[PDB]
Structure formats: C-alpha cells, structure tokens
Amino acid sequence: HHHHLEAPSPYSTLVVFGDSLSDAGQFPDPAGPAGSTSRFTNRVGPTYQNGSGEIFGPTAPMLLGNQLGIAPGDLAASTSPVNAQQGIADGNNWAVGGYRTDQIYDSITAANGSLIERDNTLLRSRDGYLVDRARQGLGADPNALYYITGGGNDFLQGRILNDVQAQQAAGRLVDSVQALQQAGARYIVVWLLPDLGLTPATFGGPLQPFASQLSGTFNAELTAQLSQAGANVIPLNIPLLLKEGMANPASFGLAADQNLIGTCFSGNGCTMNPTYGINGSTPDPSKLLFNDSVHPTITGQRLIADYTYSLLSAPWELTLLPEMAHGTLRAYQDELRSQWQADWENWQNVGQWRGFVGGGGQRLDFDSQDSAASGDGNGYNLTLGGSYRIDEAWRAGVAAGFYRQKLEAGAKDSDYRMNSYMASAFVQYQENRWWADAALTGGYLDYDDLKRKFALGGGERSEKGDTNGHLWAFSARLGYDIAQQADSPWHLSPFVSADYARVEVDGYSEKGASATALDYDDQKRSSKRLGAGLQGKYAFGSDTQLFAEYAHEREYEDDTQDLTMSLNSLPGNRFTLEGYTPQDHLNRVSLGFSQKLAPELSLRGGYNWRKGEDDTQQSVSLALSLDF
C-alpha cells in the first residue's frame, strides 16, 4: 500500500531505549526557550550558546526515524514533564540521559521503570514499555523497529573496573534485547559500545588504554551473547566506523586538519576546538565529532543515522536481484510467444525445421514498496531458436537467449548488472481450433557487477560484489479459435495460462570488511501464475500479418520476501530483513508483425508491455524466421 514518491518504510514505528546517546528530550532544557527539551548534542545555531533561545539539535534515532518515514510524534521522548505540561503527546523514545544498563532494562520491563529524575528529585515517572503495553494486552510491536544504546554510564559511574564487570554490563544490555524478543520484537538495532578510550573524556590520558580494552571486552561479550540469544539484531559496529572516520575524516564531513578525538565543540568537560569550537574563530559543530566529552555533534548523529540506514536499506535493493531475472525470463518468453503467434495457424511443412534469430531491448521499472527500493534500467538480448514440425498437429523445438540487464536502484542509484543465459525445450499442439503450448526453461545467472551505494558523511559510500544464480520455469497455455476456419485470414482465441518459475541467486560477501560491508545469504523467489487472455491476428495476404494479445495473470506467490545477512565485520550476528513483495496481479499487451522478405524468410517484430501494481516492464524484438 506504498506511495511511489516515497522511500521505503518497513516499520510501523521506531521504539528506542538507552541513554544520552539516544535521548530525544526527556529532561527540560533549563537554558533553552520555553517548552524546550534536552538532548545531548550541540544546539541548532546560529550562536550555539546556552540561553541563546536556540534548541538542542536532533539525536541519531530522530534522524533515522525521519528517514524511515516514522510519524514525527513517535520520535519524541516517552516521559518528558515538558511534553505533559505543554499537552504534547508522549513519543516512543524511552532513552534517558544518565541511564546505566540496569536502568535501561527497568525502563522496558519494570513497574514505574521510566523515571525522569534530576538531583534526587523525581520529575516524572511511568511504567516500563512492556508493562504499559501489557496493560492493553500487548507485547512488543512485531512491525516496529527497536533501537538500543547503553553501557557508557556503567563506565562513567565506576561500575566497570575489570573484564568481569564489563562482561556483566554487556549481559545487562543483552537482557534488554531478550526482554523485547521474548515480548515479540522482530527487529532490534543494537550499538556495540564505542571505544571509550577514544573520547575526549579519556583520550591521551592515562585511562585511555584501560578504557579501550574494557570496551573491547564489553563488545566481545555483547556480540557473543547476542550470537546465542537468537534475537533478530542489527548490530552497529560503531568502533569500526569511528576508526574509518579517523583515517578519512573529510569522507564523513569532519575537518581533516583537526584533533577530533581530543577536542570538542562546547568545551564542557573537554578542550574546546580553537577553530570550530563554540567560541573558536569559526564555530561550526558540523566540522567536529564530539560536542562535549562523550556526546557526538550533529555530524556524528547523522553518521550514526546514515550508518544504520545503509544497513537497513540494503535488503530493499538486494531483493530486487531475483526480480531482474524474472524480468529477463519473461521478456525471453515474450519473444518466443511472438514467434508462436506469427506461426499460429501457419506452421512449416511436416518434417521441416523453422529457425529464427533476433534480439531486442528491454526496460525494467520498479516503484518503491514498504520494503523495496524504486529502480529502473535498460537491457538488450540475443535470442535464437528452432521448431520441428513432427506431425500435422504437433511441433517441438528449442530456444536460447542471452540477456544483459542493468538496474539503478535506491537513493544513490546503486548499480546492478546481470547476464542471463536461458534455454528451453517446448512442445505445441494445434488441431481443429484447439491449441496448446508447453515449455520447460532453464537458465544460468551471472551477476557480474553489484555496486551498492548509500548516503554517508554528507556524500556516499559504495560496497561491491558479484554473484551467481540459476532459474528454471515451466509455462503452458491453452485456447480455442473463434474462427471456424483454419484458412481464415484472422484468428481469435481466448486462452488460459499457467506458469511456474523459480529464480535463485547465490549469497555473496561484499568485498573487504568495512563497517558497512554486508554478507548475504542465498536468495530464492518463486512465481506461481494462472492467467486468462485473448490473442488474435490478421493476415494481409501471405506476405504480411499483424497479431496481438492481452492477458491478465494472478500471482499466488505474493508473500513479502526476506533476506538474511550479517556485517562482514561481525560474522556471528546474522539478522533477517524484509524485501520485495510480489504483487498479485499483472496485465500485458503484446503487439507483433510478420513480413515475408522472401518465400521461406520472414521478418518479425514484437512489442510487450507488462504492468503490475508496483512495476512496468517493456521489451521490443526483431527477428528473422527462415525455413529449413
């Protein structure tokens, strides 16, 4: 039910838990305009000063939810006193600045677990997410995206001083994940803890190394526990992303000449950057990574959002790959049918081969779905074949087609290219106004160039791969000629069709092991179609003929597809996301002509138009048909 102007939007809403990394505005903003709320990142500008009247900017989950088409009201905090006083409805972001792992857990599972308190005074309180949901006979939302941060405050408060404590803290994070899973949550984004030695807070200090190694221990327990929790988690490899940013800051929109780990924008608990800091020569928070000692600036927030989005948006394109092959398979079949329609009531003599060679172009055009990217692309093909008239009423033959198809899909025009090699054996019957077709087709698929592009750092990043696949299909149809007359100049025939087609594309691993690089599972997509149609043609005296057909098909394999994958950098954490949904209806018209160039030699052309609810395919062909 997806609007075609919009990007995909798989999720009913975004529900968030965690700490200051994710808080959307639980606490009042004492130094902001009336009704302001606090987020832990820079203010929007132009002055960035406290008391300037400027609000705090957005945090990653807010930016992400927006990208994902989430209702804005959902992106607000869950328990702000400010919202209550203002009459603004509570949102789905339960993250609270200051929360340790145990508090994050309570905010999900416990009575009065969502506490907003400043200086030992309770500002506001409500029951943990699952508790409030339960008081409506509800578990988690099976269609929502869930999103969690946490662990940092455990560290700040000195509750993590050795490997054991770090592992225990990672376990408390996982407890939260499991609580949601057990409650029916089906998609959970989870942060690896950032490398805490690489924050202005500890960087270059004596705590740095112990900070870094305890961070490692935390994440190793986190990924290992999650590996065995069986929850559907999309892990964010934040530490690896940061290393990549450090090595190449300009690619993330950060200043390449600055100390991005040891200086911050605001100067709160950290060395203000002299150039881009709030009171520097040219203040610009977007040029820096850290707003204060641990909290990311607007640029960091966008990076986190874009990083999560790149992972989430991947299946919306990868799931289009089997659809490229169904596309070329169907164009291949159209080209064959065109030959049959030119041959309809007009076969070669008994015992004699009729062969053809031809080619053409095709276009694929997909509109965006809830879990599928919009995309389009051109291709070309070479097809040849031959039939042998066995008998008066029977004919058998074989055919082969080479198809080159490209597709540009997604926000950044990811570039996908495919070589399809198909062949078939077919049989035909026509006797006494009855006619019938049957075709067994096989195919090998070479996806020789797979370049996935996505927004990142105000620019774009690409990940690359190539893969293989194969397909097999059976097609049949049956009709009865309305012309009583086997020598009629025109023939007109209603028909029913049946089609099975299984396309399978092998999984593959994108090259290298960047933080954004994905490894995909095998993919398969089946089509079961029943159709009815009308075909006809008119001969203008043995030299020229025109034929056409219309068909309406029903897809019975119209379940939303899904793709299983993992980050190359985190091989033990596989997750499954939704993709292409085959629509259940398609309509086609085919036009064609045959013109004799000589006794035994016909020139033939075809045009095809296929329309589903979310796509349009087109193809044109030209062929020569000679008689042996």
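One is the number of the first residue shown, and numbering goes on along the chain from there.
Header entry for method reads X-ray crystallography, 2.5 Å.
Keep in mind that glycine also has a Cβ here, set from the backbone N, Cα and C atoms.
Packing around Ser20 (mutagenesis position) is summarised by its Cβ count: 23 other Cβ atoms lie within 10 angstroms of its Cβ, all protein chains included. Quoted from Swiss-Prot, the note on the mutagenesis of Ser20 to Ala (Swiss-Prot position 38) is: Loss of catalytic activity. Fails to complement the estA mutant phenotypes.
Positions annotated as active site, nucleophile by Swiss-Prot: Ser20.
Among the features that Swiss-Prot reports, active site is placed at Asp292 (among others). In sequence order, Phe40, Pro200, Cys264, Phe265, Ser266, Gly267, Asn268, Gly269, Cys270 constitute the residues six or more apart from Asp292 (active site) in its chain with CB-CB distances below 8 Å.
What Swiss-Prot records for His295 (among others) is active site, and it gives a curator's inference as the kind of evidence. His295 (active site) carries neither a helix nor a strand DSSP state and counts as coil. In this view, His295 (active site) is surrounded by 28 other Cβ atoms within 10 Å of its Cβ, with every protein chain counted.
Residues or ranges marked as domain 'Autotransporter' in Swiss-Prot: 348-628.
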Pairwise CA distance, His295 (active site) versus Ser20 (mutagenesis position), rounded so that it is a whole Å: 8
